[PDB]
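Single-structure report; data block below.
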Amino acid sequence: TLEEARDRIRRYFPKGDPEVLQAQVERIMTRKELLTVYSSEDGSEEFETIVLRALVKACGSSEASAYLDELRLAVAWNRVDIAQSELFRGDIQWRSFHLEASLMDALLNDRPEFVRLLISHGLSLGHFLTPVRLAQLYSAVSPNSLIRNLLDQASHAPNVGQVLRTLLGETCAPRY
Amino acid sequence: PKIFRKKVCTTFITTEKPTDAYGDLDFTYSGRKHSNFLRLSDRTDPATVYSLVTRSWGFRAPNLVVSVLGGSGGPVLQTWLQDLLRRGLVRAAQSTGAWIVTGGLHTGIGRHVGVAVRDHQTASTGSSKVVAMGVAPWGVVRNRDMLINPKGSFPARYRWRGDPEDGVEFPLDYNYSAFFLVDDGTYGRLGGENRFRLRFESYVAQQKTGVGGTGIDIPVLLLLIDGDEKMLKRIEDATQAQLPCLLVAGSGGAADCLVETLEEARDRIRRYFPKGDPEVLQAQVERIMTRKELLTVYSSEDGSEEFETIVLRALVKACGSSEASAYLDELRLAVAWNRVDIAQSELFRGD
Amino acid sequence: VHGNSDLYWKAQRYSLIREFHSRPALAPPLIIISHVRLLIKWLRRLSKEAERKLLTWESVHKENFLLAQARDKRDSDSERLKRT
Ligand SMILES: Nc1ncnc2c1ncn2[C@@H]1O[C@H](COP(=O)(O)OP(=O)(O)OP(=O)(O)O)[C@@H](O)[C@H]1O
């Protein structure tokens, strides 16, 4: 990847089988983008960044889908220090739904610092809270929890307002 | 009192009529606090504009006024210049206490300044906001037809972000504290608002800093980014009123003035930054060199706390005649900005 | 015991005031005419902008409280040792 003589290159790393393995070099250069190099840039926290650069380079077709995947993977790995200093420098013009998708990934999982980070970059929650998204927030409930049993009893007759009424009564209880 | 804001300011259509749009404007479904608002005509007296600001709406007196110009790079600016706008300008306006006079639209400079104001308010807890003010023509406003009802102190639910159409009407940035919408009744032209901008900044540069005045005159500096031809005509209309300027290193007319201050061929210099109109703009270069002292350079010396020192060096260089009055003005401005660390290490060295 | 008894008394003191507020408004000897009034009644069967000015005032004090708490946390010696 830094660059006949290539058959001579084959004739000292295994010392054997020149032309079949030369066809393997041909198929290596058919891909050309799923191969990365670690040797030039070495470091401790450089490794996870090189993993991200390998995933960005092998993404290919769309650019905005590549930066969307890099942001949502930084949410998935629970690392704010990558996304703050490598995704919000100012090179990428972030749109709305690019931030709303990662906000849903930061609400469904328990990452509070991404919630504060993504709200601070100019997102409007009056447009964000679709009632389908609110149903998806109350969907992500552990099966051995308390509200899993309480929301099952509220579906006997989501149904959050009935749960608040059976806890707090008529008074002292919000609507929805 | 609420009708008083309509009985003072009038608007022409040129058939002149008393105005009907004073606003406690807020944004729909958004966090930002109510903002002040006024629709105004052109060629009005800036004295009642200023008395509206510091008496009726309620804003303190400026210790500095820095108006930012340019608008060459449309959607995306260089991140080096985003470092300049965020960590050079807005935190200096937070510390010294200053007004930023920028176009209140979402296009060009007002978008980038609004990014810098929002990012600085997020990543800093100083318990005080950055007063940024916006001037823009009434004809380019996206939702100018909502702001009519003259009842009083009304929060008009200004629908930003809606009906995305490009090129003709522009929405209001929510990163501004007060809006001055100057009307010519044209409804679509770009704006003859440069005269009102020069008269308002000249009137601010007349007044005095402090409690009952009794201080120095408020310094007014102009910051340029790359810009166009009409920005250089805006340079000359600025520097006839004795207002200093400051130049950045990016491209455009700003770097044109940089390289022209670093040193026929000058007409060839004119024939690639706009690629047009050689001899009229060559006469503009002639008037630039008539001033020669109200122009400073930022590119050679860059730094975080270097910015406020460069503002002081621009004010010292443009002072001119007397030396002792220049150092007196530098000391009393360091008192006015409430910064001991400048005056101790730059005014009491021993020179 | 004296501290927990004073906290318990201060909490119940609202319930005692509230139950003298909702009584028949006469002395016990004369309450029979108010139970007759209640028995025949049984047999027959802040503005908006003042609220907004109130809640914006509350939000101002909430923002000052959170900023002063953050500045007191940042200037502590342990956090300054972390930044050093
Ligand atoms: N009228 C406005 N004034 C100031 N800032 C705005 C305005 N509208 C959007 N923004 C900021 O710009 C960002 C979005 O940019 P832009 O307006 O180009 O796209 P968008 O409106 O999100 O697109 P969509 O129409 O899909 O919502 C948001 O994070 C928001 O904070």
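All residue numbers given for chain B refer to Swiss-Prot; the residues shown span 12-24, 68-317, 331-418 in order.
Determination method: electron microscopy, 2.9 Å.
Every residue, even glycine, has its Cβ placed from backbone N, Cα and C.
According to Swiss-Prot, the protein has these features:
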- B:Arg215, B:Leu226: ATP 1 binding site (BINDING)
- B:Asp271, B:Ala393, B:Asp396, B:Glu397: Ca(2+) 1 binding site (BINDING)
- B:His160 to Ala: Near loss of channel sensitivity to inhibition by ATP (MUTAGEN)
- B:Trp214 to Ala: Decreases channel sensitivity to inhibition by ATP (MUTAGEN)
- B:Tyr228 to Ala: Strongly decreases channel sensitivity to inhibition by ATP (MUTAGEN)
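Sequence features, as recorded in Swiss-Prot, placed on the structure.
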residue	record	CB count, 10 Å
B:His160	mutagenesis position	17
B:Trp214	mutagenesis position	16
B:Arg215	ATP 1 binding site	16
B:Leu226	ATP 1 binding site	24
B:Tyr228	mutagenesis position	23
B:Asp271	Ca(2+) 1 binding site	14
B:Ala393	Ca(2+) 1 binding site	16
B:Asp396	Ca(2+) 1 binding site	19
B:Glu397	Ca(2+) 1 binding site	20
Distance from B:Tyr228 (mutagenesis position) back to B:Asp271 (Ca(2+) 1 binding site), taken between C-alpha atoms, in Å: 31
Contacting binding-site residues, sequence order - B:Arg215, B:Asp271, B:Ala393, B:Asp396, B:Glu397 vs ligand 1, Cβ under 6 Å: B:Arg215
Distance [Cα-Cα, Å, rounded] between B:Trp214 (mutagenesis position) and B:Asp396 (Ca(2+) 1 binding site): 44
Other same-chain residues whose Cβ falls within 8 Å of the Cβ centroid of B:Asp271, B:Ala393, B:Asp396, B:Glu397, the recorded Ca(2+) 1 site, in sequence order: B:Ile270, B:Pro273, B:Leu382, B:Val383, B:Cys386, B:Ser392, B:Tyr394, B:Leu395, B:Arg399, B:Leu400
Distance [Cα-Cα, Å, rounded] between B:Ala393 (Ca(2+) 1 binding site) and B:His160 (mutagenesis position): 39
Rounded inter-Cα distance in Å - B:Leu226 (ATP 1 binding site), B:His160 (mutagenesis position): 6
DSSP-derived structure type at B:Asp271 (Ca(2+) 1 binding site), helix or strand or else coil: strand
